[PDB]
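Colleague: After the structure tokens below, expect a handful of questions from me.
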Amino acid sequence: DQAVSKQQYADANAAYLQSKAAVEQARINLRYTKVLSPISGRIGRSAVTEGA
Amino acid sequence: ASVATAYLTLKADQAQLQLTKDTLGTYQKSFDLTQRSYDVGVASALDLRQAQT
């Protein structure tokens, strides 16, 4: 109903998209720390055990 | 005395009329600019309603 400008709607949409980008980078660092298989195959032994 | 005061109030009130016409001109130019900025999108409709009042 145009009760606020289109410009500080574009500003709020930009703040929303930038904070989605920050959550996406934090979710990338959180999908790390559980080190997934880069490729499927046959795995050897753990050179770095628990606790190290 | 009464004819003199009537003529002086006539001159002063038409000068007041000219100044209110000039303030009306400036308010109309300000609403013209707020309607211009409303079409483009910088100013919201609240500033448009304030300029219209």
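So for chain B, numbering is Swiss-Prot's, and the shown residues are 176-228, in order.
Looks like electron microscopy, 3.6 Å, at least that's what the header says.
Each Cβ is built from the backbone N, Cα and C atoms, and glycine gets one as well.
Here the residue is the original one, but Swiss-Prot notes a mutagenesis experiment at this spot, B:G216 to A: Abolishes complex formation.
On this model, are these features tucked inside or out on the surface, and what's nearby?
Modeller: B:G216 (mutagenesis position) carries neither a helix nor a strand DSSP state and counts as coil.
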Colleague: For B:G216 (mutagenesis position), what is the tally of other C-beta atoms lying within 10 angstroms of its C-beta?
Modeller: 14
